[PDB]
Amino acid sequence: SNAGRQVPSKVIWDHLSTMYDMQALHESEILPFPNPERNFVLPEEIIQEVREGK
Amino acid sequence: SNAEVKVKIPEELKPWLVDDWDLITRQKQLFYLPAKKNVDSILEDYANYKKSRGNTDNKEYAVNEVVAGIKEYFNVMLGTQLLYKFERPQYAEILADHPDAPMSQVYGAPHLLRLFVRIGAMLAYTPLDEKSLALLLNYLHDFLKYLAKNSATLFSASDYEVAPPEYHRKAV
């Protein structure tokens, strides 16, 4: 909210994109991230790789 | 049928991922304490590591801002996308008891790995080309490589303590 310099999407990825001409992509598709609250859980493949891998 | 991004999470750290998960869900253990080995410190450690091996200007800021990217990426997901519903009590607890300390610090290394697990899913809805994504995954995998390398003295899942019934009263 406060002390927020716009978005990191155009300060970090500012250089990252200009260095790669990726500007095009991150300008058309900007990063707002309306990220909701979601229980992290865990992908089952990892669980089975560790446990059921033998 | 969506062709979602397929990112291999370090299989060196898969046991650790399942361990962390096992602790929270199966073991009923929570992480209510500020760790000294925190994400930001590991980020800085990695950032300086790439510089100490080869002192450069061009790669210096590159590592620097990519690390800052992981920082902000972690900040936008930590309390929302990288947290279990059972960690809600400890979140409010640590947040209240230490309202001065950042969550990238208090939650230590164990919570760092969660970022890469969810980031691959969210980046599937924001699909750039293979090349830009490749450079991203390149430095991400490079970091994960170093992360797994030092993981023995990096991750301390043993700080997870079993949440007592009286503590569960904040989860119900």
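If you go along the chain as it appears here, the first residue is 1 and each next one adds 1.
This deposition comes from solution NMR.
Using N, Cα and C of the backbone, Cβ positions are placed for all residues, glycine too.
Pulled from Swiss-Prot:
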- B:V18 to E (Swiss-Prot position 208): Abolishes binding to MRFAP1 (MUTAGEN)
- B:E44 to R (Swiss-Prot position 234): No effect on MRFAP1 binding (MUTAGEN)
- B:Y61 to A (Swiss-Prot position 251): No effect on MRFAP1 binding (MUTAGEN)
- B:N64 to C (Swiss-Prot position 254): Reduces binding to MRFAP1 (MUTAGEN)
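Mapped onto this structure are the features recorded in Swiss-Prot.
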{"residue": "B:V18", "record": "mutagenesis position", "Cβ neighbours (10 Å)": "19"}
{"residue": "B:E44", "record": "mutagenesis position", "Cβ neighbours (10 Å)": "14"}
{"residue": "B:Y61", "record": "mutagenesis position", "Cβ neighbours (10 Å)": "13"}
{"residue": "B:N64", "record": "mutagenesis position", "Cβ neighbours (10 Å)": "18"}
Quick one: which of these mutagenesis positions, B:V18, B:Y61, B:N64, have their CA within 10 A of B:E44 (mutagenesis position)?
B:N64
Measuring Cα to Cα, tell me the gap between B:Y61 (mutagenesis position) and B:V18 (mutagenesis position) in whole angstrom.
34
Quick one: of B:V18, B:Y61, B:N64, which mutagenesis positions have a CB closer than 8 A to some CB in chain A?
B:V18, B:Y61
Do you know offhand how many angstrom separate B:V18 (mutagenesis position) and B:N64 (mutagenesis position) by C-alpha?
30
